[PDB]
Structures are given as structure tokens and as C-alpha cells.
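**Student:** Quick one: this structure, given as C-alpha cells, is what I'll be asking you about.
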Protein chains: 6
Amino acid sequence: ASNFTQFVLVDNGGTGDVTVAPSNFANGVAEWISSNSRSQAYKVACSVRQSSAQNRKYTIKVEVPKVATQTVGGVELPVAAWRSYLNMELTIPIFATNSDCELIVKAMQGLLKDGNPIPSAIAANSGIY
Amino acid sequence: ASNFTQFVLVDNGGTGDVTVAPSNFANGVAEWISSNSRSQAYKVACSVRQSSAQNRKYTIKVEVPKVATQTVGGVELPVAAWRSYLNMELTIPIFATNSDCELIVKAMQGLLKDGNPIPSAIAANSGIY
Amino acid sequence: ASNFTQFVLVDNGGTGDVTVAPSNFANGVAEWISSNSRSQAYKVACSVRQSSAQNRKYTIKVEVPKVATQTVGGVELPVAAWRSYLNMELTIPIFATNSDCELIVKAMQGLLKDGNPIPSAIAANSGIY
Amino acid sequence: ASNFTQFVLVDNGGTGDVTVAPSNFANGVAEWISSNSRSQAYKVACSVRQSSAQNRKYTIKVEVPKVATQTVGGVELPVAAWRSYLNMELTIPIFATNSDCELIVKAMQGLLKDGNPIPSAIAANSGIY
Amino acid sequence: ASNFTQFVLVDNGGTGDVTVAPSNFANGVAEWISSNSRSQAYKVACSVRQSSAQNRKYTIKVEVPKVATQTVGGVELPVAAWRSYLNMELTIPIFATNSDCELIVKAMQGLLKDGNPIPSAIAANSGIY
Amino acid sequence: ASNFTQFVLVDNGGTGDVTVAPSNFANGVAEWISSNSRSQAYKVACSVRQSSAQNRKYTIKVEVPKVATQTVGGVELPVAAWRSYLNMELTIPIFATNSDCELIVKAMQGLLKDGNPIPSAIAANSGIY
RNA sequence: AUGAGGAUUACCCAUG
RNA sequence: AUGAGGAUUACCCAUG
RNA sequence: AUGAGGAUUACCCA
């Protein structure tokens, strides 16, 4: 393979989708950003490393812009009021086969699937109740 | 409503789906576990807190076990050979609209969608390249 | 352009070939790992450095596992019964042109070509006689 | 039977081939040197030893000279302007059968096969990128 | 894509053009060198870092050698009589759009265009006056 | 000659080009600025000096305005969010002839030519990958 | 607060 | 961080 | 830096 390619991060049904493309590879950390200024870009970074003798660990970081009332190309301060940060760490024991790993991926997809508790709480500015 | 409902964590297409159900809300940490002995159960935990004055932070944790039967003291016990841990923290500014939040959910869904770079690396015990 | 890609480490006809894919390029050490359990995987690591004022030194490392299943208390895990370790260091003066480097590479390929003294002693659990 | 024989180190078609012939097998170190001035000659040395209770370790060494003439005071001598040094150590557990050793040899030949990442970085005065 | 490709550094109009090719990406520093012994090679290095919280900084270095052959110890070695060094650092705010960035690239191109003040002073061993 | 003259810094094909004209010469440092306020001007400064016994050194500084969403003639703070800074230092050994210097100029032009890695990374808000 | 810090994973570490 | 600070050029210096 | 020094292999030793 060669997985370092462009992909659709936000699928808005073909029209107005957000595609994110390879942008940096310094230090084995793959980065992908959207076609925007860096203050307004959708950003994704990923890396794997053997965290310890028994585990491998993926660190995935995502940055998503606050879009409501955004001024395209404008200087928007404070930076913290306009951006959301996602930080995921996936620890996987060295015994995990490809199949085991495929299941872990399904568990992550199910967790965020539409209609499930977590993605619905987040989308509605809520917690669990 | 009450978004504290059960959902299918691992969709194995109707047969051998792993569903997870509400199991505890003590200390403001919503927990869900599968129908197993607590030693072999999948587990999902979620909590939200107003981390800063202008942010809110969601902490989500998923544990995927590799089930086994272990002979301890000449007796067999339901056990987990190992566990894979997902730990994510999402920081969203208080200025984020519900539609801004839906954009964050869509970004996390596309990130893990089948065939995209990251879920591909993971499922194949590989890095991005 | 990129030479940090996947490649065939063990050519077994076109089936049973061992392929090693990029995994991590941290701190000037490029590492490649084969697929499936990291515990049973092949590993190749490589780095270059200016060893001294006139020399550049390459450090290559390869691990060939003896795949096996470990069973303990009824819990079986995929492991490497043992590993074979190869460590090589190649020093090249800064005066070497590209033609000199190509020759160094041919000297290395010839040393290990089938039928020559060295690869034949190794493949037979033997020394020189 | 004997594997302490002459062989082609650098295969240059069938002309300009560098052949290295047995020279001395003192103290368990088999050495091979190419013809003509010892000062401009290629050298290959090899030895095996029981590194520990379970391991046997091979130590291979190769030297590729940069042939040149030294002129001092009108007296010219055949010398090597500089040398490239290769040092490798291969550890193999005593549990390795002949089939395991053959595989180790294929792993070594593949690592250096033309076009693969390592031989290509070297032949081009480069690292991994 | 992968913008890590070879390019012609000195366009001598098809004949005696100096092209430079990707040669290392260790430590997040993209490097390119020409086909010479590392002692006589042209070299280009580039790296980007988020210097401040609101800036990004590119560090670019070019080395142009004056090639010579030097007799050291009565032996001739490929050498560089001297080297000319270009060191540039470009700081761009995170609020810069892609079109803002293209304006920076156009400004640097016009600056060095033939016949403009600066490239004229340099080429004539002169100052601006 | 007399090179201290007006020139086109940004060439937008005759229509809407940015011309920069001599503006200061205090201390042997030639300066050129566009026709704007100093907070929004395109600025260029240049000077040569014998850095040491063996080298002469050119220090070239450029400032480029963030134009997207700019308000012409307006007060835009913070200053750092609206401006990019280029700082080049060219060290040239005293042995460099005019011809040697012309080549150094070509190397600088080739580096920034359109389509080459560096100017493409910069223009796309990217690094090398 | 931060860390491509670690975990046996709602714990621990470091720095600030 | 800054320097029309230096270099043998991914290093060193000074100040802050 | 070297070592036909060792390894659980980018670690440890003289």
C-alpha cells in the first residue's frame, strides 16, 4: 500500500465536503490539512510508536475550526475561541493480529456512529442524562 | 429522551454484534459495559467538564478485551488475555454552536471511515507512509 | 520522491514472501515492520550519521523471528520462540562519489550471493572449512 | 569438501570482476584478499563462535579500497586513497534448523537486493526520506 | 504528490545544469544534494516549525561549492576549495491564507529576478549604490 | 552602474504589480518600500559587509503584508498577525569571482522557481512530505 | 495547563 | 526571542 | 573511537 493520501474528512454529501491532503511528514508524523490558512484549517496528524515492551501506541490529533460567524481568511483572536482539539491515543498490545486490529477499528467506528449516545451528546452541546 | 442508552459498539452485521449497555453514572462518569463477566467486558466511559472558563472537555475511554480462559490454581476462570485502550479528549470552545459541534462529529466519523488512511494503518499493523 | 516504502525482505517465489512496511521514522532511525502481530513480526531499522569529519556511517538492523504460539495456563499468545539478530555498520568516506557507492553495494550483494562461501556457511549451520 | 575458496566479490559483468582468494585461516578467522598489491586489495574476513550458551555469532568484515597512486619525493607507491568498512554480526540461536538458516540468508539477500530502500540509499550517498 | 522531489538548482540551460535530489529526511530536515562525492556536493536543506503559537518559520539553507582536487599525503582527493552559504528564515503568521503565501513566494522571485538591484550587486561583487 | 533603483517586487502580469522604490540609505543600508503606510508596505533592505577575513556577507530583509481581509490604510493589530518576515544571509568567500557570484545568483533563482519543492510548500501552507 | 510521557487505563509521571 | 553577531554552516556567540 | 565484547537487540560492557 501507501496510505498517505488525501481523504474526505467531513462528508457533506459530495457538495461542500472537506477534503484534507498530505502536508508534512517531518519526523515520521504524517500531517494533512485543508485548503485554508493554518488558523482556519482542518488539521490531522498521526504517528505510531512502540510505547513499551508490550504495547504499540497511535497518537492521532485533529483540529476543527469554529465555522459559525467565521470570516474567511481573517485574523480571529483569541485562537482558543475558534478551535476545537481532538486528541486520541490508541494502545494496542503486541499480540494483536491484523484481525484483532480490525475489530478495534470497528469498535471506534461504532462509538461515533450517528445516533449513538456519545456523538449525539457532543453534537447537542450536552453530556449524558 | 436520556441519551444514556445502549448501542452496538462492534457491528458484526447482526451476528456477534457487541452491544454495550448503561451500567453506572457514579461520580459523573457515564459507563457502559457488555454482557460479560466484568473481567471479560468491553467498556465505554464518558464524562464532560468545563475544563477552562471558555472550554468544555469530553473524556472518552474504550477498552476492547481479548477474551481467554485461564487455569489459576487448577481452576478455570473467564479472563481477558489483554486489553486494548482508546483514550480521547475533545476540547470544544463555549462559543461553538450546535452546528459547529456537528462538524466536529462529522470530522471524527470521516477520520475513521473505512478505507481512509488512519483506519487502514491500524487494521494492518502499519504506520502512515 | 520517497525510499521509505514497503519492500520484500524474504522473496519466497511470489507466495509466502515476507514484506516489511514503513512503521516509524523517529530521531533519524527509519524502521520497517512486517504485518500481523508485532510480536511475530520481522523488523528492519536503518540510520545514517556523520561518524566523524570524513565519514558517514550507516547502521542497519534486521530481526528474523521464529514464529510460535505460547501457551500458559490455557491462555495462548502469538510469540516469536526466538529471534535471529543481524547488525551491520557501513563506513563510507565523504570522498566517495556515486560510482564508488555503487561498487560498495555490489561488494555487499556479492558477499551474500548464493553459492559464495559466506551465505553457504550460514544456511548450513556451519563455519568455514 | 571446502568452502574456504575463491569467489567473486564484485560482479562486473564478466570483466572487471573483483575476485577474492583465500589467504589465511588463523585462529578461527578466515580471511580472503584480492590479487595484486596487498595495499590496494579488497579484504573479506569471517569467523563464527558460540557467543553464549544458546547463540552462535558470525562476524563478517569487508573492505573496499579506493585505488590510487601515492607520490612522495618522486617515489610513487600503489595505495588505497581511503577504504570503506563493512562490519556485520549475525546472531543465530542453536535451535535454528537448516531451514531457519536459509530463511535468514534470504532475509539478508532481500535487504540488499537492487531497488530496495537500503541498497538504494547507500548507492546514492543518501539516507532514508 | 510528495513535494519531496528533485529539481534543477542551477539552470545552465540544459548543459551542465545542477540538479539536486532528495537525500534525507532524518530529524524533520528535508535534504537534497547533487550527484557528487559528499565533499563536493551542492546541498539544500529545508525545515518548518511552529516557532511561536501564531507563527510558523521556514529555515532554508543552500551550500554552493567551488570544486577542486587536492593532493593530501601525495594522494588526490575530490574536494571543495570553498563554499558559499545561503541561510534564510521566513516567518509567516498562522492567519496567512494560501493566496497570502503565494504573494510571499512572488515577492522572493521578483527580488532575485535578473536585472533587479540585488541580484545585480551580488553578481558584480558590489553593494547597492 | 547605480543599482539603487525602483523595481517590480511582485509581478502580477503588468496589471496590479507591486513596485518598490528607494526610500532610505541611512548607514549604507539601502531600503525600498511600496506606496503604502509603513504598517502595510512591502519593504526590502540590503547591505554588504566583510563579515570576517575570509568572507563578505549580504544581509537581505523583506517584509510582506497579509493582504487577505486587509483594510487599506487601517490600523491593524497585532502587528505580528499581519506581516511575514524574510531574512536572508549570503556568505561569500573572498575568492569568489564575478562568475562564481553569478552562479550563486542562479542557485538562488532555481531554488525559488515556480514548481520547485520549496516555493510550492510555502505557497500551500505546507512542509515537505 | 502542557507532553508523538508510561499504565496493570477515571491511574501514575514530568514540566509549567 | 532578538542581532546589517561569527562559522569550518542544522553549529557557536551575545543580549533578553 | 576500538573490541571474531554480550544482549531480552537503536540496550549493556571493557
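Just so it is clear, chain A uses Swiss-Prot numbers, and the residues here are 2-130, in order.
Technique stated in the header: X-ray crystallography, 3.0 Å.
Here the Cβ of each residue, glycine as well, is placed from N, Cα and C on the backbone.
Per Swiss-Prot, mutagenesis A:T60 to S is noted as: Loss of repression of replicase. 20% loss of binding to the operator RNA in vivo. Swiss-Prot lists A:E77 to A among its mutagenesis entries, and the accompanying note reads: No effect on the organization of the T=3 capsid, but with a loss of thermal stability. No effect on infectivity. Recorded in Swiss-Prot as a mutagenesis result, A:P79 to A carries the remark: No effect on the organization of the T=3 capsid, but with a loss of thermal stability. Complete loss of infectivity. Listed in Swiss-Prot as a mutagenesis experiment, A:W83 to R is described as follows: Complete loss of viral assembly.
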**Student:** Compute the C-alpha separation of A:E77 (mutagenesis position) from A:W83 (mutagenesis position), stating it in Å without decimals.
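**Tutor:** Pair distance, Cα basis, whole Å: 7 Å.
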**Student:** Please report the distance from the Cα of A:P79 (mutagenesis position) to the Cα of A:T60 (mutagenesis position), rounded to the nearest angstrom.
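**Tutor:** About 26 Å separates the two Cα atoms.
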**Student:** Out of the mutagenesis positions A:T60, A:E77, A:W83, which are near chain B, with a C-beta less than 8 A away from one of its C-betas?
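**Tutor:** From A:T60, A:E77, A:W83, the ones near chain B are A:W83.
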**Student:** For A:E77, A:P79, listed as mutagenesis positions, tell me which one has the smallest number of other Cβ atoms within 10 Å.
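**Tutor:** It is A:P79 that, of the mutagenesis positions A:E77, A:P79, has the fewest other Cβ atoms within 10 Å.
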**Student:** Please list residues from the chain of A:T60 (mutagenesis position) whose Cβ is under 8 angstroms from its Cβ, counting only those at least six apart in sequence.
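**Tutor:** A:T60 (mutagenesis position) has long-range Cβ partners A:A46, A:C47, A:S48, A:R50, A:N88, A:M89, A:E90.
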**Student:** I'd like the Cβ neighbour count for A:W83 (mutagenesis position), meaning other Cβ atoms within 10 Å of its Cβ, all protein chains included.
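**Tutor:** For A:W83 (mutagenesis position), the 10 Å Cβ neighbour count is 19.
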